[PDB]
Amino acid sequence: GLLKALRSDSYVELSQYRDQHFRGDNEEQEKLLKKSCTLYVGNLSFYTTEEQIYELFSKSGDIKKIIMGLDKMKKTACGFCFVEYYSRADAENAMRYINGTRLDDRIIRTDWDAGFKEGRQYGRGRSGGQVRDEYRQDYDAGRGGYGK
Amino acid sequence: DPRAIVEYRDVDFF
Amino acid sequence: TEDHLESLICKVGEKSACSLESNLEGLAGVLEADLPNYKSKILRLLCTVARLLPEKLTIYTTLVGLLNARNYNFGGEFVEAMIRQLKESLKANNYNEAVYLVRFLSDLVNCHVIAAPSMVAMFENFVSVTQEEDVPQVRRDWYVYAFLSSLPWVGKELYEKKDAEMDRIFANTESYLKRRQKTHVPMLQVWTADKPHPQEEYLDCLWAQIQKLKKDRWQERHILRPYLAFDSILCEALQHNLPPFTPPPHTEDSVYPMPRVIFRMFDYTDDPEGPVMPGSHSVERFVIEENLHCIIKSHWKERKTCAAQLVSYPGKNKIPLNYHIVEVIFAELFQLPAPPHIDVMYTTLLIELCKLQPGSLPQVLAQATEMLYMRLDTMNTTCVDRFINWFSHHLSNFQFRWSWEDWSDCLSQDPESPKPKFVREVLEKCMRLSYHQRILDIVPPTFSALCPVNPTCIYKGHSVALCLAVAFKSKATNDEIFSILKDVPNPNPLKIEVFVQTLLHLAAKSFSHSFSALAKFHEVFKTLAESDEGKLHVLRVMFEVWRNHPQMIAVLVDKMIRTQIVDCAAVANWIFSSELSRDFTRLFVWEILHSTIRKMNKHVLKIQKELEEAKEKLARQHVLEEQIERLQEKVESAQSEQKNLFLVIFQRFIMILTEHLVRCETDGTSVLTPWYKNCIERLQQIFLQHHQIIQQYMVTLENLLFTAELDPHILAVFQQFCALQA
Ligand SMILES: CN1CN([C@@H]2O[C@H](COP(=O)(O)OP(=O)(O)OP(=O)(O)O)[C@@H](O)[C@H]2O)c2nc(N)[nH]c(=O)c21
């Protein structure tokens, strides 16, 4: 048979994050997350181009679709994106080996997504950008500057 | 970073 | 207690407060207590660790030794279970797992569980596979390999009990290894040069190692043997006889491992300060590298765990572990045909290793990188691509910090040569992960000759292009754009030229804009390029627009194939055409070819699985049977399209390679130019990347393409490919 210790695949397990605008139950969301080929990619620079995202995330497999993360008002890059693969296995490999490495000198984080819909590309922060950029105290040149 | 924050304004058969 | 049993058996051998001897003693006791009503579980769990954890071999053979001593009948049922599992694994073509089971049975002789004459009888039957006729070399190779690779563990114990019988095995083995074919070796070597290290054929090398072990009275200095500590208990333990073993015979369902070539970049002189590195022809070096490979195989998915296990590798004597780790990693990354795991894993594992040993590992890594660069001149092109991709991606994780001036010798050499071409492509790859200006900064001003160009659009029926420009800007429909293309003079290749140039120029801002353009005016593209020569011209124009931005070419060609603007055959011809003649040695060409080939191969696979998902739906239920007749037709049309894509590619290789070889003997020039090295090895690459698919085309390839009429330079590549499963 197999050993549970070797089957261990901690980089592919689900994060604590869930989507609030998701029309559905939590157990209905988890069921989509476990079959998804689609990744949220956090902590990008606003200067990070699709050229760069495509080059890096291509290393785990052939990319179906990159959907850049946009400011709701400005439609400028506000520091995240989505990456869709054709197979689960290729998305799993991104989560295993690209998650927690550098893209444009920033440690980027990946997460399973339940699936892109229209509206999800836009930052849900009050001032248009990501929610993460409104609270924060720190300075961060790639993320705009100070908070808001 | 000496470059601009890019503005993104606006089916597989084989 | 079933969940408890598994974790107890798994945890022994790992980090512990107590010693290893204490834990085995304790576990052997706990397992004997559970024998009354969990004998079935424990037999199966110990068979599983024997098969899946060969890196911890001697820990578990010892554990079985202690259980055999307390309970003879358990040891009997275990050796039975292992023989069942061995035959199970061989029947299923899991020859790589089978070796681990054979080595486990071997080392169980050292624990006084299996009688030494039984293993000599089994190994008699293994080596007798070299006598069988009308069977492939790779079958014989494996049966020898399973024998030879068991000897570091059991070679002493067998030679002392039955040296007469063993000398016959070594005579039969030695005679076989003399008469083996070596046609494959030039295809699998990372470096053709044999200085500073010959890249040896894997059975030749193991032989040399087993000879030196025999010459040193079967004394080896690395393998931890916990059983030696329990010598009192294991002497008195009663042995078992393996049944006589008939090796499952060859069928045309049988699939054996491909031959290998031992990667080699270090000897002891690369680390004079640290412990002395065991030599190429020592069984110490074999057992170290084997276990390190097995650790990666067990933990490849957990990069941080994988690093920890490598760094904490135990041995009887001290070894320069950082050098062995870096070597074993590059041995996998550069393995031919393919690495055992996805390429990018190795980049990350090396980073996690730098994190875990920050005082020493980065220095060893940088030294190795230097040595790889210095030996580029004979490095296979397939491996050079992996080196470029690894190194560029590594640098991108450490702020592109590198002592570039260490490689100044490339600036005075011919730009086509391996070293400056390595540096150009690395910097091109760095730019893609970064941006143009950042790469200009991080290199010395002497290196900005080798830097890539700025990735910009080249925009060019003068009045017709001005009309289309207005129509796109004004949010026009497909009908209107098609209507505007009526007014174009024919020398129709100029309709495509003015359409493609204008649409790509106006969508040149990003990949998403260019992808939105192809989707919006999809119907105009399909009409303009339904002709085969119409497809070829869309690619020719699209190149002339984006020849400064290789990445954009690649992602466009991809979208054009996916939406059927062009087909794989068009892209294949386009790559070997004269428009890409200047850029033929550059990497992006072959990225596009291989990406194209992959889309084709996946298309076949998807149609093939829709077929078996329909046939399995028929079997469960016992109109649907007529859907199966349709899918078998789609498979055959898809497989036909696939075959033709390879036949196109091979034809074009044979043509341009022949065209070079004829002009070289006519003009009296050197054959082995930089351009030829690329081309012959890119042909070789096609075979390596897709050997299992290309095996389906043997009859067509022997009769019509790779025939005796060809220059033996070109035919060698095909005979090499033959050798992988022959
Ligand atoms: C942090 N995010 C953000 N995000 C998605 O990115 C878009 C907007 O980002 P956001 O403004 O951070 O949204 P929100 O999730 O409400 O913020 P947060 O939960 O961090 O307070 C939405 O589609 C949101 O669901 C995410 N999607 C997944 N799958 N995982 C994640 O961790 C995150």
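Sequence positions for chain A are given in Swiss-Prot numbering; the residues included correspond to 4-151, in order.
In case you wondered, yes, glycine gets a Cβ from its N, Cα and C as well.
If you check Swiss-Prot, you get these features:
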MUTAGEN   A:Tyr20 to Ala  Abolishes mRNA cap-binding
BINDING   A:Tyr20, A:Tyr43, A:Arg112, A:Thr113, A:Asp114, A:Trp115, A:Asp116, A:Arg123, A:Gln124, A:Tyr125, A:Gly126, A:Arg127, A:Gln133, A:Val134  mRNA binding site
MUTAGEN   A:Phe25 to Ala  Does not affect mRNA cap-binding
DOMAIN    A:40-118  domain 'RRM'
MUTAGEN   A:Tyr43 to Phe  Does not affect mRNA cap-binding
MUTAGEN   A:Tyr43 to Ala  Abolishes mRNA cap-binding
MUTAGEN   A:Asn46 to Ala  Does not affect mRNA cap-binding
MUTAGEN   A:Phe83 to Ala  Abolishes mRNA cap-binding
MUTAGEN   A:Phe85 to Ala  Impairs mRNA cap-binding
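What Swiss-Prot annotates, mapped onto the structure for a quick look.
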residue  : record               : DSSP class
A:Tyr20  : mutagenesis position : coil
A:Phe25  : mutagenesis position : coil
A:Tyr43  : mutagenesis position : strand
A:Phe85  : mutagenesis position : strand
A:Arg112 : mRNA binding site    : strand
A:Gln124 : mRNA binding site    : coil
A:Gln133 : mRNA binding site    : coil
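Shown are the recorded positions A:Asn46, A:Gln124, A:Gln133; the one with the most C-beta atoms within 10 angstroms of its own C-beta is A:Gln133.
Among the listed binding-site residues, namely A:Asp114, A:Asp116, the Cβ with the most fellow Cβ atoms inside 10 Å is that of A:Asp116.
Among the recorded positions A:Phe85, A:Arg112, A:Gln124, no residue is identified whose Cβ is positioned under 6 Å from ligand 1. Among the residues the record lists as binding mRNA, namely A:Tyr20, A:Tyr43, A:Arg112, A:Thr113, A:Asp114, A:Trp115, A:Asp116, A:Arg123, A:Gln124, A:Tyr125, A:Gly126, A:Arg127, A:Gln133, A:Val134, the two farthest apart have Cα atoms separated by 19 Å.
When the recorded positions A:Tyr20, A:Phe25, A:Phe83, A:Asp114, A:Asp116, A:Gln124 are screened for a Cα within 10 A of the Cα of A:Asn46 (mutagenesis position), the ones that qualify are A:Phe83.
Here A:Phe25 (mutagenesis position) comes close to A:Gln32, A:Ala117: these same-chain residues lie at least six apart in sequence, with C-beta atoms under 8 angstroms from its C-beta.
Within 10 Å (C-alpha to C-alpha) of A:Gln124 (mRNA binding site) lie the following mutagenesis positions from A:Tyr20, A:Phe83, A:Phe85: A:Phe83, A:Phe85. Ranking the mutagenesis positions A:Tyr20, A:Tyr43, A:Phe83, A:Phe85 by the distance of their Cα atoms from the Cα of A:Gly126 (mRNA binding site) places A:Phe83 first. A:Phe83 (mutagenesis position) is 7 Å away from A:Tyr43 (mutagenesis position) when you measure Cα to Cα. Within 10 Å of the Cβ of A:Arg112 (mRNA binding site) there are 14 other Cβ atoms, across all protein chains.
Listed in sequence order, A:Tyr43, A:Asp114 are the same-chain residues six or more apart from A:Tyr20 (mutagenesis position) with CB atoms under 8 A from its CB.
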